[PDB]
Amino acid sequence: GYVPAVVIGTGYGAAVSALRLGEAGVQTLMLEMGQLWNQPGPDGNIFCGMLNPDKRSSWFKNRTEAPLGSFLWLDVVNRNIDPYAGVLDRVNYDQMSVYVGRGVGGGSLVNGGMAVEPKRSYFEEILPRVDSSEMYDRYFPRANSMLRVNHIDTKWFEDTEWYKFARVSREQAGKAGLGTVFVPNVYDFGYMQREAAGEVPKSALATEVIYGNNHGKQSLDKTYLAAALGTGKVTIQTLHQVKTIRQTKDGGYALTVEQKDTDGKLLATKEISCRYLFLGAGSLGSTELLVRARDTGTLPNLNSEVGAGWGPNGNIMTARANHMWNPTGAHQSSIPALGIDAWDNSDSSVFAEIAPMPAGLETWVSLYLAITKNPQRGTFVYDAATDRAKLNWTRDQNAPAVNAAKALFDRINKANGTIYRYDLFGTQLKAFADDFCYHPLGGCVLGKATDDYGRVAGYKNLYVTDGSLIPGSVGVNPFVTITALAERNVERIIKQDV
Ligand SMILES: Cc1cc2nc3c(=O)[nH]c(=O)nc-3n(C[C@H](O)[C@H](O)[C@H](O)COP(=O)(O)OP(=O)(O)OC[C@H]3O[C@@H](n4cnc5c(N)ncnc54)[C@H](O)[C@@H]3O)c2cc1C
Ligand SMILES: [Mn+2]
Ligand SMILES: [Mn+2]
Ligand SMILES: [Mn+2]
């Protein structure tokens, strides 16, 4: 059927858009290919933890996987599983694996909650056509409040066993002259203190994050999406995947939408039409829809920038072996709280998460997720044979990112007389994981594939809202930027277009 506005997906861009549309009185249908995560499972919990993965952990895979960095300790808990509509999707391209959330809330279900504003000077570099004053004066504050960002208590952090791992890396970094910063989060840190005191059910302190948090984490289903539903003007249909988009002969857009069950069986194929169409299917999903539409002739006036300009936010993972006298602890909160800010906008820039590890026994490993400044970009290229966009990124394109991460961590190793681990990513000696991405950015870049508010070039009332807009890099964990940009865009689009 017809609905005035359709939003594809339910991640950050989508959720912001739908809230503001509903508040403007626009009846809005959100179409989400994953589940609404609210049914207690066989362990009584909605989500599986990292030490008890099951089919809930994975989007249509036949075996669970260890969290990256932890195969040596967590492969023992891996099991064969039925393909199921689980929460975390490892999307494999030829030389890159991109991890995304699947469900009501998108990546907010599976991410580490880290809510970080980009450096203004870097924002101005990457998006020079955007007025940075309204971003910092209005939209970043709006995002901060709506997301329910909060801050860890410094004395609790300093004292608790659950953050020893962070304190160890802080001390090691400090010997190299490198500073750390606290990382704001949407996980309720008050709740986390109570978990450590045995006062409330554990989640972050029970090895949960990447397959969802049963408590504590204010994912988008609790924040923007709950508010959107509260307007009375928004509904969400789950296990509904948009496959194609066309402009109807009489105006507006028509979608082919597959409804599946949680086993992936096709239940129905529906045609859903609308006046206003907002894409919030993520860097991968929105880009694939538009490359498909261009190259199959259903949106033939899309431009050549559709598909272009993808980067992995410079993501690189690495690990150091601590001295025996610097154990990192068996009990590590699953929510990071500290990072190393070595980002000055130069090509040497690194902003690196001090990542917890879930093994739950002492390994002496410090793990890091580095965000780097690497100019290389990929393109999503439609394959009509398999009906898939394929990302053409090759591993050598991450060499600048590896080189930056390695220069930084080499300083820390030199100051401390430590070495890397080489065995965390596979049997081949490899200290830097260079073929994964948690932060996909680009494919439908703001001001190139779209105008400076995400209006898709060549079309009226067709909008992109999400990580596909960002030009490959933001220098920090990306969801606050996606959120704030979406606030900016939807406010302007509603004013001028709706
Ligand atoms: C392991 C991990 C850790 C992370 N940690 C952090 C962190 O701590 N902080 C941070 O800032 N970022 C973090 N990120 C990144 C962050 O989660 C993403 O940048 C963000 O979720 C992207 O938002 P989005 O709106 O672009 O898309 P998404 O959040 O990916 O949402 C897209 C939604 O659209 C749905 N969808 C896709 N295609 C279709 C379709 N055709 N039809 C219907 N529905 C569709 C998806 O199922 C999904 O629910 C992390 C991500 C991962 C995977
Ligand atoms: Mn604050
Ligand atoms: Mn519980
Ligand atoms: Mn030393």
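We're sticking with Swiss-Prot numbering for chain A, so the shown stretch reads 46-543, in order.
The way this entry was determined, per its header, is X-ray crystallography, 0.9 Å.
Cβ from N, Cα, C; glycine included.
The annotation active site, proton acceptor is assigned in Swiss-Prot to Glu398 (among others). Around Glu398 (mutagenesis position), the same-chain residues at least 6 positions away in sequence with a Cβ under 8 Å from its Cβ are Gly157, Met159, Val228, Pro381, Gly384, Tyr413, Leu414, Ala415, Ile416, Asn522.
A coil conformation is recorded for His484 (mutagenesis position) in the three-state DSSP classification, outside any helix or strand. Counting only same-chain residues at least 6 apart in sequence, those with a Cβ under 8 Å from the Cβ of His484 (mutagenesis position) are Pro357, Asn358, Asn360, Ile416, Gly512, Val519, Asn522, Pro523. The annotation active site, proton acceptor is assigned in Swiss-Prot to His484 (among others).
Positions annotated as FAD binding site by Swiss-Prot: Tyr57, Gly58, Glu77, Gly152, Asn156, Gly157, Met159, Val287, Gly512, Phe524. On its own chain, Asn156 (FAD binding site) has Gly146, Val254, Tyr483, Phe524 as residues at least 6 apart in sequence with a Cβ closer than 8 Å to its own Cβ.
In the three-state DSSP scheme, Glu398 (mutagenesis position) falls into the strand class. Record note (Swiss-Prot), mutagenesis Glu398 to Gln: Mutant does not catalyze isomerization (>10000-fold reduced), and oxidation activity is 30-fold lower than wild type. The unchanged residue is displayed.
Annotation of the published mutagenesis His484 to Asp or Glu in Swiss-Prot: Mutants do not catalyze oxidation (>100000-fold reduced), but do catalyze isomerization, 10000 times slower than wild type; the original residue is retained in the structure shown.
Mutagenesis annotation in Swiss-Prot: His484 to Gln, described as Mutant activity is 120-fold lower than wild type for oxidation, and the same as wild type for isomerization; the structure shown retains the original residue.
Quoted from Swiss-Prot, the note attached to the mutagenesis of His484 to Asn states: Mutant activity is 4400-fold lower than wild type for oxidation, and is 30-fold lower than wild type for isomerization.
Swiss-Prot lists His484 to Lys among its mutagenesis entries, and the accompanying note reads: Mutant is inactive in both oxidation (>100000-fold reduced) and isomerization assays (>10000-fold reduced).
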C-beta crowding around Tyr57 (FAD binding site), within 10 angstroms: 31
Least Cβ-crowded entry, counting other Cβ within 10 Å, from the binding-site residues listed as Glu77, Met159, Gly512: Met159
